[PDB]
Structures are given as C-alpha cells and as structure tokens.
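Novice: The structure that follows is given in the form of structure tokens.
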Amino acid sequence: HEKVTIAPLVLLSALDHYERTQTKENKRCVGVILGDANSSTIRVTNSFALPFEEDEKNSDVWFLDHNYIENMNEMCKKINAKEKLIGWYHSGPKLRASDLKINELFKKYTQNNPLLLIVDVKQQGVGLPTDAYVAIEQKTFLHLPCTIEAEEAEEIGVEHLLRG
Amino acid sequence: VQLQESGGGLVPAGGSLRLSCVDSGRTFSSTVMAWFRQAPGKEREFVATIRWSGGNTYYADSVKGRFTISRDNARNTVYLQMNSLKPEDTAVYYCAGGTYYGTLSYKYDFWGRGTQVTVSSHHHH
Amino acid sequence: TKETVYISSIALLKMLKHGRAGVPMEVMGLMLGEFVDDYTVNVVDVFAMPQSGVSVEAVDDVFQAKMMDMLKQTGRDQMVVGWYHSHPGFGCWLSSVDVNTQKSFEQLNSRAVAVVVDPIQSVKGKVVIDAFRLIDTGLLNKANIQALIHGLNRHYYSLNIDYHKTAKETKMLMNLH
Ligand SMILES: [Zn+2]
C-alpha cells in the first residue's frame, strides 16, 4: 500500500516559515516539498517556502508565484539533483475549498500525483503533526498513511536537540 | 495569561515612565525577557532584552541612552525605565519571554497582552 | 562570559544533512542570523553553496544574492553571520585555506564565525561541531589562559556552541522522535 515517509527537517521548516511570516490567526502559509516519489513509499526530505496570498473573504481568489517555484527549484537542483519536486504543504489546520484548484497547478511542476501535506503548526495535538493527501477521481483528497524517516545524520541531530 | 504588564499611559514629551512585567511562570520556562512595541500600522519592533541570570542587556538603536531594562529575579519581574520620551515612542508595549537572546519576535515563547504608552505630541514636560 | 554561538534547530539539521550528502567531498554554505551581545551570535538559518575544495572561490556571489533575495520574499531577512563547512572524518579545525576564507568573511564583518561539522563522526551518536574566530591583535583562569595560548599558536580559537529551540519547536521535536 501507499505510505509517506517524512523527514523531521520538513516539519520544522514549515513551522519556521509559518512563524517568521507572523502568519495571522485564521490565515495560512504554503510551500513546496521535495523528495523521491519513484517508489511505493514516497519519501519527503526537503521543502521551501512560497510567497502566497489569498483573500480571507473569498476562497476562490489566491496568488502563487510561479516564477518563484521555477527559480527556487533550479537552485535546489544545484545542491541536490536527486531531490525532486513532489508536492506541496500548507499549515492548515484543515483542507481548504481552494486546495484542489491549487493542487492542479502543482501537477505542472511534479512528475507524480502531487502530495499535499497539511502541517499542524498549532501543536493542538497528541502525535504526528502532519496529514498527507493525494487527489484522486474515484476529484477528491485521499488521506494517506505517514511516518517519520530521516537518514542517520538527522536522527542524531534531533536527539541532540532534545538532550541539550 | 502568564505575563502581565503594567505602568504606562499618557505622558508629555520629555517625560518618564516605568513599565513592569510580572511572570507567573506556570506554563513556560524562560531564561530571557524582552520588551517589544507596536505602533498602529507598524511591525512589532524590538526594544530591549535581558537575561534572568547575569542580567546582560541589549538595546535597539533608537532607544539607547534613554531606556533601561532591568529585572528582579527573586520577584520574577522585568522593568523598562523609559526616560526622554518622544512622540515616536507611542505604542502598545509587550513583554515577552523565552530562551532566545536577541531581537526576533518569533523566537520568543510567550507574550503579555500589552500596555498602551502615549507620548503627547503637544504637551511637554 | 564566553562568546557563544546559538544554533537553531533547522540550522543544525540542514548542516548535518548537507554535510552527509556531500561525503566524501567537503561541502559549505552560509549562515544567517544576528550578532547581539559581544558574547552572542545567533544562527537562525543556513543555506548550501553548490559544489565546485572549499575556499572563497566556492562562494557563488550570484547564487547567494538570488537566494537572499528569494528568502527575503518569504520572511527570512537576516544578515550573513558567517559560514559552515564539513570535513568528513578529520576533526573540527581550520586548515590554512579555511583561515584565509575566514579572513575574507572577517573583512566584511569583524564578528563572522566559522562553523565546522564532521558528519561522519556524528553517526557515532554524538554531534561533532565547533565554531571559531581568528585572534587578531592578578587573578586569572588557568584553562582560559591555556586556550588563548593554543589559540595564538594556530591563529584561531573556539567558541562555545549552544542550541536554541522555541517551545513550539520542542513540542514538535518530541512528536518526531
Ligand atoms: Zn576545512
């Protein structure tokens, strides 16, 4: 079956993005996730933030900078060639009405059915602070199983951050 | 709510005020406290910061020589002594706590609701 | 009080992940944050430089401006407070090249710091990392005198390193574990 593996760095980056943009009560931040979709378990290992604005009173109006995806992605490739653009993240707390439309735009940057990760940056919660979704026709979002994985180097990092 | 500022209100240009902030310390640890201020239509702006132990302080450029941050450890209180006040100093003032010694507001862990400081544009001390 | 470099969660993890990716090549990147006290350097974020060894020549001025420009659009507007580099398997120390590279960072800002990570030694279960600056021009502390002398010997000294996490990062960290 379909599983998602998420690196810790990804969830800390979305939280740092949300907080550094002073993201308002009720509002959200959005960015891109990178990794490896070429297997039955999709591995998410990196992310970058996007400039995104939407209209609080009007869910069908929103702006996503297309030039910024291409320009950032081209810089990520210069660092890690095997880290592909595979989907997107937003801070939630729940799926929005515009999410399927936004997801459509991301099809043009991925080579997989885009993965949407909703990251809980409100901590209002007992365990894993991200839910993963994929769009399917069966159009609607299918919730996916997801777990934590990062290479040995990051796992020692995390333990050092708690123990310190 | 864990922090609670007081002092503050209306004062003429050239005047003085002492802000205080008490920490109940029933949810959050902090080794650092700071003041920030937010003027209508402006970003929250770093004013001063202090470490509970040692009591090393650091100040925003626009406030050096006029404002003093200090702390009463045993009483869990931070103070901002504000001298030579100018109209531009007008704002809601916020005390903030956390582990980060510096000027970024989103590195702080918890906030008071704020106390309003208004420095008259017209009346002088 | 010792001078201390405070490293954020994401800065540490991005340095570990980049350095481990680059093995066996040395990698490098820049550090973003702020200088505070005389005794405080905050490292909030980092980003990788593309591979080209590690020297001033590896610092890609156009890559860096474009990265800083884009970061600034997404609410990250801290100055550069220094640079980091891995050396896979050698300790944390500066070679003569690193010192020159650091000299150049210092010219721009006298307070710049050089962070060195060993990502291979880190998988023993302990993070091996240190920070350095160059040293230019009755009661004492014996150990600090001993360090000012070994520092003088090799032209640079080490700073203390601490990790900063916010209360919300801590909560998130504990669910990632
Ligand atoms: Zn080196």
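Chain C residue numbers are taken from Swiss-Prot; in order, the displayed residues are 23-74, 77-161, 178-217.
Structure method, as recorded: X-ray crystallography, 2.0 Å.
Cβ coordinates come from backbone N, Cα and C, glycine included.
Reproduced below are the annotations present in Swiss-Prot:
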- C:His109 to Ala: Stabilizes ubiquitin pathway substrates; when associated wirh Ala-111 (MUTAGEN)
- C:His109, C:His111, C:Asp122: Zn(2+) binding site (BINDING)
- C:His111 to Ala: Stabilizes ubiquitin pathway substrates; when associated wirh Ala-109 (MUTAGEN)
- C:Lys208 to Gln: In strain: NRRL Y-53 (VARIANT)
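Structural setting of the listed features?
Specialist: DSSP assigns C:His109 (mutagenesis position) to a strand in the three-state reduction. Of all the Cβ atoms in the protein chains shown, 24 others lie within 10 Å of the Cβ of C:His109 (mutagenesis position).
Sequence-distant contacts of C:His111 (mutagenesis position), defined by Cβ-Cβ distance under 8 angstroms and a gap of at least six in the same chain, are C:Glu48, C:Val140, C:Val141, C:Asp142.
When Cβ atoms from all protein chains are considered, those within 10 Å of C:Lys208 (variant position) total 18, not counting its own.
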Novice: Identify which of the following recorded positions, namely C:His111, C:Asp122, C:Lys208, place a Cβ less than 6 Å away from any atom of ligand 1, and list them by sequence position.
Specialist: C:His111, C:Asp122
Novice: Can you filter C:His109, C:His111, C:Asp122, C:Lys208 (the recorded positions) down to those whose Cβ is less than 8 Å from some Cβ in chain A?
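Specialist: Filtering C:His109, C:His111, C:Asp122, C:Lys208 for a Cβ under 8 Å from chain A leaves C:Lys208.
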Novice: What's the CA to CA span in angstrom from C:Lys208 (variant position) over to C:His109 (mutagenesis position)?
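Specialist: That comes out at 29 Å between the alpha carbons.
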Novice: If I take the C-alpha of C:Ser74 and the C-alpha of C:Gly77, which enclose 2 unmodelled residues, how far apart are they in Å?
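Specialist: Unmodelled segment endpoints: Cα atoms separated by 7 Å.
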Novice: Enumerate the residues of the same chain, C:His109, C:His111, C:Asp122 excluded, that satisfy the criterion Cβ within 8 A of the mean position of the Cβ atoms of the recorded Zn(2+) site; list them in sequence order.
Specialist: C:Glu48, C:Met50, C:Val78, C:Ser110, C:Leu118, C:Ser119, C:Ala138, C:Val140
